[PDB]
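**Student:** A single structure is presented below for examination.
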Amino acid sequence: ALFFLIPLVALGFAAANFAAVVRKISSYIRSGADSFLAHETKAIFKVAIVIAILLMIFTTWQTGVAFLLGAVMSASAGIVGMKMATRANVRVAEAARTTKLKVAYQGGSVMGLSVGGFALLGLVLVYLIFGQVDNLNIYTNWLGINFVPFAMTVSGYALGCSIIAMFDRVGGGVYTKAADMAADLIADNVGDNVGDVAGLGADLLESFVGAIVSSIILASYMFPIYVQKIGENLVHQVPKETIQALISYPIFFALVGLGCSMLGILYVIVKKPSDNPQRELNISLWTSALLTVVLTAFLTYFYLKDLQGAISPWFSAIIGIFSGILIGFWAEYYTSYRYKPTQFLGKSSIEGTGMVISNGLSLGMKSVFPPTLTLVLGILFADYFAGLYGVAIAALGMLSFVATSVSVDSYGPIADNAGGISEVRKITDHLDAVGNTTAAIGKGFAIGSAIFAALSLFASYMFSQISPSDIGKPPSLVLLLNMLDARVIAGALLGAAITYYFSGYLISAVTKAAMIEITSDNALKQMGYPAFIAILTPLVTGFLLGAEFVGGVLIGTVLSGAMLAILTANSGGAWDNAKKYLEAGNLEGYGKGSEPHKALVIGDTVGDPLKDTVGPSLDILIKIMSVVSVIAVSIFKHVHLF
Amino acid sequence: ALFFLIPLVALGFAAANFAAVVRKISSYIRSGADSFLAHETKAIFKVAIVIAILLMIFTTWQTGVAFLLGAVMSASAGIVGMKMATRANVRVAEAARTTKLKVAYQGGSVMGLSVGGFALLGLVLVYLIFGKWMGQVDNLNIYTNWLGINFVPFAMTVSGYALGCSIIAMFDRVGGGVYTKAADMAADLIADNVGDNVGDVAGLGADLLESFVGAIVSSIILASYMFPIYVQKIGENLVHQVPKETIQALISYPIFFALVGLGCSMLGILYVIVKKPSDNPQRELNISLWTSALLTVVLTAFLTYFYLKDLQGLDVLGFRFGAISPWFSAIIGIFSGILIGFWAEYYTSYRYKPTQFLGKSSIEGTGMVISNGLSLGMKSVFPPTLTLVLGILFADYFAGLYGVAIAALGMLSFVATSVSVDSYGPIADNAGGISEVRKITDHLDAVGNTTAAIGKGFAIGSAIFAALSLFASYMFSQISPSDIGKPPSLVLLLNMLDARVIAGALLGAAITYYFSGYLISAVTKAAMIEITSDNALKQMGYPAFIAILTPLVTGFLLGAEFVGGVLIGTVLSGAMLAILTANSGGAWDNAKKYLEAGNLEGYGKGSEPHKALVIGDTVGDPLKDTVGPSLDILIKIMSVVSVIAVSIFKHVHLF
Ligand SMILES: [K+]
Ligand SMILES: [K+]
Ligand SMILES: [Mg+2]
Ligand SMILES: [Mg+2]
Ligand SMILES: [Mg+2]
Ligand SMILES: [Mg+2]
Ligand SMILES: [Mg+2]
Ligand SMILES: [Mg+2]
Ligand SMILES: [Mg+2]
Ligand SMILES: [Mg+2]
């Protein structure tokens, strides 16, 4: 029971860290937020109820309620983190004076702690409140969706969080980068929080919950899959207990996690103070992960000790953790002037706007390989030491310290805004540089986790066809999406193309809308397209062509989004800090007019729509499209047309 | 036999069209060419012999020789097309004076006709001398090589040939495409006017040669394979459920088809050209193309019936409707292809929308030209993909995997005109650089940039359509001696849920973004004749290694499931990216031209509006003329290498 009250503590904790801080005429920003949020919430209102009724009508109301649980939960989490981000933010210029810092990071930390507390309050609710883990045969609902009691329930929850986040980003990411563009051409200072706090935070909430939900669905499934069949009895070769312990474990694991991170957060703010905030963020991160690996290993033994080895998914969490951390490092590497990507680009500023662009492209494109490689090497090990389930738990390891990742992330625009506000500027610009890096690190973890998560959720997808009319065949006959089949290839091409389209549209959206209520109303009103594209595609294409084709689309979608999130994040990422870098002069005889500053400006402005809107949008698409397909293939495995 | 002397005629024909034309101090450019070609040929020399000995040692010398046949063949084709491109080119300024055109297109047409004649002379040779004399289409069983590669007699031979053409095309591109766009940058910061031929004539030309032959070789490998796959296993004898005569007709058919093709195109070139001349060259090129395609559809239909009329087991092959089947495939691929061309035009020419909108955003601040250009090309990727998505299925529904390869050929059963129109562009374009009358010349330039983008577009499409046949063959080629029983359906089963394949796919995608980043950087380093040529070649290995050893490195590390993955990632990403760069590269140049032509009131090639478009053309140049098209090459050469070496690493992988 203690474990079940653990998530509750994080939240009293969220409320406490801002308060000790908030007690620390630039209010201006808070008004911006309410307006967009007003308009946004109303569209959200309109939509969430409706999706809920839909799920309730078409799948199994338990799931629709859980779905609402997720909508209230994520909206709320984001809202709290926003009051903080928008208060440390103000309170930073004033930290920044007496100091010739605690503020920026504590504000960022409020959204992250709130994110953990809420997401888990909600999930614990879904777990307790939703005999589906008792039943876990293979129920075949009021229509013909033959749904998973529990899988279906938490899938509903995860879809809820993912969808409201995507909306928050594709509108807010849009309001924001549309704003940055507009500003360097005011609007922007609000943009920094809408964009890299609320939106980025929502993206991460989504990957995290998605990976955990996938762990849950899989357990909820070794059951119909492994059943014996020696001479026409069904013998459950995997007995219920093992499955139940394996279901509850990622939950228990996730509880063990956030806890490790909460210490990191309470530790660094109140910790005796440093003078360099990059090392803090990375150390805190590192710490949360060591701490988490060990205790997680205990949790794993005892809470899985004798099921019928034990520790295995703990190795999965570890492989994922170290992979995740490496990917963070890679993101820092590619985004911070101080090492290589930005410095070269930056100095090339002096050679003619063209070079900043072409080199920024080369930089992000090449920069794409190492995080993917970590993931390639990362998947295999996550995967070798455990079943499919070990991969999903691994996604979780990448994200096992989400509280600190998100804290550090929200630090950026929060620190970043602190910068814009004085214009003292040096302290402020450092804060800004780090915003751009730490938001790029964050993006990097969530993309990694999107891929690691995506393979369990995809496996779950082929698995979901395990209709009543299956419950015989070997697992090895059912988990077999064949790539040589033309439907899968066509599917893949279409999904990939869907991904490039989705990005181009999101780009175009940024520029149209860019050139509070005008663009907020416009962003939302003008928001349906990405959500339709993202969501109905499995449905449209699925209902058109069946399980092989949606399996394909999902594959293309995942591959492309994986590559592109990173391109935009890192390269879009380097350009801001390249601009800052030259703005700080650093090139001798160069400093804020002149052909190079102008060129770096062009880099930051080019980067801004890609990194803060497109890539991260792909983060979301590759999940929400898969979850939708996992559910609707219930219908289109059988019901496809041709 | 008539058919076997058909390819020969195209070539006497190549030599004739330039001559009637060439008889039509700006020589300057010819010197540029020799220098790069000198340096290039020497590195090529060094490498081709070596790859040949390698293949001969490790696979089956028949293949290594065939491979050399392809190296001499493609080098040569490209060289001839180059003397022409570089003579019509000069002879265009002078067409361009008296006309206040026949030149630009006839020059472009020389390389294309040479491409067809050579590629097919070579292939006919490989078919007769390797397919027939050495009986590889006769033995056709599954021979197992002095080492342990269990090679396909014929598949292996022609696979070698395809690899040869692919490799040398890639080399011609990754250096020359680099010299040329490195040059374009350097120029708008002279050198560039030479760049235009090196880049969009020879390089683009070699890309298309590669896609074309790759598609045909794949048709041949598959036929040369329904036999071991489809044997029965009835109560333990092997009964060739697909008999020799079927396979053999199905093998010869793409060849016979290709012969019927190119023939259809040659008519197109002589026809548009010799009409009393028109006034708009876009409508011509697209018409000529269009015509070659009507013609090809029909006659190919006859060819298909009689030369396939009674095969039997064409069903099992995947031929849902007998004899005519691959003709429907060729048709499907053709119309998909033509649409993809149209889409390319659509997205690249000021006059419609992608470039028009981009161009006018020039007045809003260079940032915008760049953003809108990314949006334009990125969105612009879909219709050509969707045409392919819808296109694969129909190519594929009406015929087996073989029908798909024949479909790739259909997208490309009209390459001669494609290559004519492509080569027209830099040739017309140079005509443009020269005089500087500029309006007459600039039009030719606009068209160079579009037609190079259409060309690119067909070749990328065909690369995907082709890629599924060559990939199928890949899973099939593991069909070791220890198989020759199980259902085809148990062997054509690359599993995506296997973590190895996913890691593979991600690795291939990642290898491809990397490949692109390196070629981009190469363009700027080298950009800022001999200096950059030597530098391009010397400094050229990296992409070829990456492209080629990856199946080998990764394959030998992780096995068939992983290289299958890498190949998948690589195909998917390169497909998307070739289009991004091509269509953008396509839009920005013509957006620049467009504003340069003024067309915005109160702007006359001055200020931010022209400056901004300049930035767009210069951004586009490295992407479209070097990166995308490079991906065109990578997605093939990496697959062919894997198809061959999986001979070893299906068994020999490490972990
Ligand atoms: K950022
Ligand atoms: K072009
Ligand atoms: Mg700015
Ligand atoms: Mg900012
Ligand atoms: Mg600012
Ligand atoms: Mg920025
Ligand atoms: Mg130029
Ligand atoms: Mg030129
Ligand atoms: Mg040119
Ligand atoms: Mg150009």
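Sequence positions for chain B are given in Swiss-Prot numbering; the residues included correspond to 5-28, 38-113, 119-207, 226-472, 480-571, 600-726, in order.
Just so it is clear, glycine is given a Cβ too, placed from its N, Cα and C backbone atoms.
In case it helps, Swiss-Prot gives these features for our protein:
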- B:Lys199, B:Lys695: substrate binding site (BINDING)
- B:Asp202, B:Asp206: Mg(2+) 1 binding site (BINDING)
- B:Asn229, B:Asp232, B:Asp465: Mg(2+) 2 binding site (BINDING)
- B:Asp660, B:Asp688, B:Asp692: Ca(2+) binding site (BINDING)
- B:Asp190 to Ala: No change in activity (MUTAGEN)
- B:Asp703 to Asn: Silences the K(+)-independent activating Na(+)-binding site (MUTAGEN)
**Student:** Quick one: pull the CA-CA distance for B:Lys199 (substrate binding site) versus B:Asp692 (Ca(2+) binding site), whole Å only.
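**Tutor:** Rounded to a whole number, the Cα-Cα distance is 6 Å.
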**Student:** Around the Cβ of B:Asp688 (Ca(2+) binding site), how many other Cβ atoms lie within 10 Å? Please give the count over every shown protein chain.
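**Tutor:** Counting Cβ neighbours of B:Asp688 (Ca(2+) binding site) within 10 Å gives 25.
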**Student:** With 28 residues left out of the model, how far is B:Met571 from B:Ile600 at the Cα, in Å?
**Tutor:** 12
**Student:** Excluding B:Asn229, B:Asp232, B:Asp465, please set out which residues of the same chain place their CB within 8 Å of the center of the CB atoms of the Mg(2+) 2 site, keeping sequence order.
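**Tutor:** Neighbours found: B:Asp228, B:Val230, B:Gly231, B:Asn233, B:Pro462, B:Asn466, B:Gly468, B:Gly469, B:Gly491.
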**Student:** Can you grab the distance between C-alpha atoms at B:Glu472 and B:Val480 for me, in Å and as a whole number, given the 7 missing residues?
**Tutor:** 8
**Student:** Determine, for the Ca(2+) site, the additional residues of the same chain whose CB lies within 8 Å of the mean position of the CB atoms of B:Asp660, B:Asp688, B:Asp692; present them in sequence order.
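**Tutor:** Apart from B:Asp660, B:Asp688, B:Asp692, the close residues are B:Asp202, B:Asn492, B:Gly656, B:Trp659, B:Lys663, B:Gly687, B:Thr689, B:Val690, B:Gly691, B:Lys695.
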**Student:** Using DSSP and three states only, what is B:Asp206 (Mg(2+) 1 binding site)?
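**Tutor:** SS state of B:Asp206 (Mg(2+) 1 binding site) = coil.
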**Student:** By a simple count, how many Cβ atoms lie within 10 Å of the Cβ of B:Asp692 (Ca(2+) binding site), its own Cβ left out?
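**Tutor:** The answer is 28 other Cβ atoms.
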**Student:** Where 5 intervening residues lack coordinates, what is the integer distance in angstrom between the Cα of B:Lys113 and that of B:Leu119?
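**Tutor:** Taking the Cα of each end residue, the distance is 12 Å.
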**Student:** Determine the straight-line distance, in Å, between the Cα atoms of B:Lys28 and B:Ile38, where 9 intervening residues lack coordinates; round to a whole number.
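**Tutor:** Cα-Cα distance across the unmodelled segment: 15 Å.
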**Student:** Quick one: pull the CA-CA distance for B:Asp190 (mutagenesis position) versus B:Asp202 (Mg(2+) 1 binding site), whole Å only.
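**Tutor:** Their Cα atoms are separated by 17 Å.
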**Student:** Return only the integer: C-alpha distance in Å from B:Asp688 (Ca(2+) binding site) to B:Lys695 (substrate binding site).
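**Tutor:** Distance (Cα to Cα, whole Å): 10 Å.
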**Student:** Which residues of the same chain, at least 6 positions away in sequence, have a Cβ lying under 8 Å from the Cβ of B:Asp660 (Ca(2+) binding site)?
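**Tutor:** Listed in sequence order: B:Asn492, B:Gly687, B:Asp688, B:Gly691, B:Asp692, B:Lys695.
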**Student:** Taking the 18-residue hole in the deposited chain, the Cα-Cα distance from B:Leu207 to B:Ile226 is how many Å?
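**Tutor:** So the two residues bracketing the gap are 10 Å apart at Cα.
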**Student:** If I take the alpha carbons of B:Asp232 (Mg(2+) 2 binding site) and B:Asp202 (Mg(2+) 1 binding site), what is the distance between them in whole Å?
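**Tutor:** About 8 Å separate the Cα atoms of these two residues.
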**Student:** Measure from the Cα of B:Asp206 (Mg(2+) 1 binding site) to the Cα of every one of the recorded positions B:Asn229, B:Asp465, B:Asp703, then give the nearest.
**Tutor:** B:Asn229
**Student:** In terms of Cα spacing, which of the recorded positions B:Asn229, B:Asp465, B:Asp703 are within 10 angstroms of B:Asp202 (Mg(2+) 1 binding site)?
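**Tutor:** Near B:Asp202 (Mg(2+) 1 binding site), where near means Cα within 10 Å, the recorded positions are B:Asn229.
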**Student:** In whole Å, how far does the CA atom of B:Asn229 (Mg(2+) 2 binding site) lie from that of B:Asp703 (mutagenesis position)?
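**Tutor:** Counting only the Cα atoms, the answer is 24 Å.
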**Student:** Tell me which binding-site residues (B:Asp202, B:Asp206, B:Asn229, B:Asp465) have a Cβ under 6 A from ligand 7; sequence order is fine.
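**Tutor:** B:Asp202, B:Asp206, by Cβ distance under 6 Å.
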**Student:** Using the structure shown, find which entry in B:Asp190, B:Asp206, B:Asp232, B:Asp465, B:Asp703 (the recorded positions) has the sparsest Cβ neighbourhood within 10 Å.
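**Tutor:** Sparsest of the recorded positions B:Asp190, B:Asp206, B:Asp232, B:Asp465, B:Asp703 by Cβ contacts within 10 Å: B:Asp206.
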**Student:** I need the CA-to-CA distance for B:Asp465 (Mg(2+) 2 binding site) versus B:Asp703 (mutagenesis position), whole Å please.
**Tutor:** 23
